[PDB]
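Participant: Before we start, here is the structure in question, set down as structure tokens.
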Amino acid sequence: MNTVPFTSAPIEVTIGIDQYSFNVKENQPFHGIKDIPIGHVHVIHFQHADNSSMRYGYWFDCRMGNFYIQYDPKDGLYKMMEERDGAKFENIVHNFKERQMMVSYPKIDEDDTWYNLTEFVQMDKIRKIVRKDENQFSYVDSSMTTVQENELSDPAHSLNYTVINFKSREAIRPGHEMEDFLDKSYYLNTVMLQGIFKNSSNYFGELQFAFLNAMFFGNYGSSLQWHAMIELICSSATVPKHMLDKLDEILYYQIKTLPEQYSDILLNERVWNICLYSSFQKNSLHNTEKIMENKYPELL
Amino acid sequence: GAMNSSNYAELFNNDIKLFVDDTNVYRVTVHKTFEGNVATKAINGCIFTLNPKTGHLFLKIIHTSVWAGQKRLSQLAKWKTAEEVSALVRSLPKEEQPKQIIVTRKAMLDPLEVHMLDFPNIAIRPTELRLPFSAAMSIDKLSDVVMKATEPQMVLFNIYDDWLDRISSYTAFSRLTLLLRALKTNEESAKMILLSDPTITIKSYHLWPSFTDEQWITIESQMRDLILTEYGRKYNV
Ligand SMILES: CC(=O)c1ccc(O)cc1
């Protein structure tokens, strides 16, 4: 179990760690988060009390380094940093644990939610979507645009998700126009899986990462990407059987975790009604269809 | 965006454009089987691709053999239409290719867009107007060439005959729309109007009769009248 210490908490802020959150008052004696489970990526995220504008946060993996948080009063935000001096970091953390100034990552032992939301998410792949190679951790916020969004404007601050566009030459073989538009199996299996992602794990990882950025930061372009990657699978007549069963599990836990009052903005009516009721895979998502019908019947 | 009453004059500017109507591409006669079921038999159809400014009509005849052994024909018909329009554009010299293609039915947008991916600078547009282009098969010479076809064929016409020698394309296109509206609303009476007088003939190289300017005024008047004679008979007014 690993620890992310906080220098201090100089402004009032709601702090999130994965699906957990807590409120910290102005200058409250908060010095970080302990007992973070090893083996998964994590995201620490922030919403200031005074300006709920700009949710922002950091994806990180405690296996890759010792990371801490420090408020910057010039740039006005909590920044993640890496400590290169190991004995300094241990002496800092140990002092903070002794004075009990840290919250405990509050994982229930039965509970596999975070694993199921991040099963295919790797730090190495996050760092290629979010390019800032001098850090081991990745910053994301509410306003960052995706490469595809910037085609339709600052490149360094972009989410480089894989561009998916159903009316594009990449998606449509010359002479297979109708076939490829109405059955996207070519585009899914050859262009994207064999060509770009290499395997279904990397595809699902990007899909899961897009969802988490949509949910935790309200990132609109991440939501577009998540829905596009669902739709590409559901609109393919030919999908490996293991991918369909895994997809049902992936979506089930995403829909299960979504705050009930954010569905109006985070869920695209057309995509879900097409995916669940009209597409080739209308019958392949039993778990997702059951939870969607019992939890968001209005959208449908 | 969409083509409507507000931007009607854009039809007659000097940017090349084409309308595409797919109404008459897939044509069937529904009938009873010996077992008392219902079946369709296809008949030859056509794509109606027309330039508003010049009157040039690219009539691609769709022979019934294109449907043989195919499923979901009404869907296929839209993609076949889009394939043939794309082929037509590719066959034209660059300086003759359209800058815009206006489809009369919105279900043609995605099929045509996908087939025209190679032409990112050709705008594909819908229209809010309810044009009577379906009535093209009420023009006797167009109907005759379609039904006689034994194989796929493209036939070129000028749907305005020689009218542009005397009137603008705005009036030429507006005259074509009024004649087609009449043929769609009551074909028999419309055709009676156009041919009642044995002394006005259709030239071999034309589609419509050789009316004088004064006679066209009269002819347009009975068509405007006929579209009201029907609209009353229809709504009781
Ligand atoms: C089609 C038609 O009847 C018509 C009439 C007047 C116009 O100025 C334009 C079109």
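Numbering starts at 1 and runs along the chain as displayed.
Determination method: X-ray crystallography, 1.5 Å.
From the backbone N, Cα and C atoms, a Cβ is placed for every residue, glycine too.
This is the feature table in Swiss-Prot:
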type	residues	note
MUTAGEN	B:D21 to N (Swiss-Prot position 1853)	Reduced growth at 30 degrees Celsius. Strongly reduced growth at 16 degrees Celsius
MUTAGEN	B:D22 to N (Swiss-Prot position 1854)	Reduced growth at 30 degrees Celsius. Strongly reduced growth at 16 degrees Celsius
MUTAGEN	B:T23 to A (Swiss-Prot position 1855)	Reduced growth at 30 degrees Celsius. Strongly reduced growth at 16 degrees Celsius
MUTAGEN	B:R105 to K (Swiss-Prot position 1937)	Severely impaired growth. Reduced growth at 30 degrees Celsius. Strongly reduced growth at 16 degrees Celsius
Participant: Rounded to the nearest angstrom, how far is the Cα of B:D22 (mutagenesis position) from the Cα of B:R105 (mutagenesis position)?
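Facilitator: Pair distance, Cα basis, whole Å: 8 Å.
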Participant: Of B:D21, B:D22, the mutagenesis positions given in the record, which has the fewest other CB atoms within 10 A of its CB?
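Facilitator: Across B:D21, B:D22, these mutagenesis positions, the one with fewest Cβ atoms within 10 Å is B:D21.
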Participant: Where does B:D21 (mutagenesis position) sit by DSSP, helix, strand or coil?
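Facilitator: DSSP assigns B:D21 (mutagenesis position) to strand.
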Participant: Judged by the number of other CB atoms within 10 angstroms, which among B:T23, B:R105 is the least packed of the mutagenesis positions?
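Facilitator: Comparing Cβ neighbour counts within 10 Å for the mutagenesis positions B:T23, B:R105 gives B:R105.
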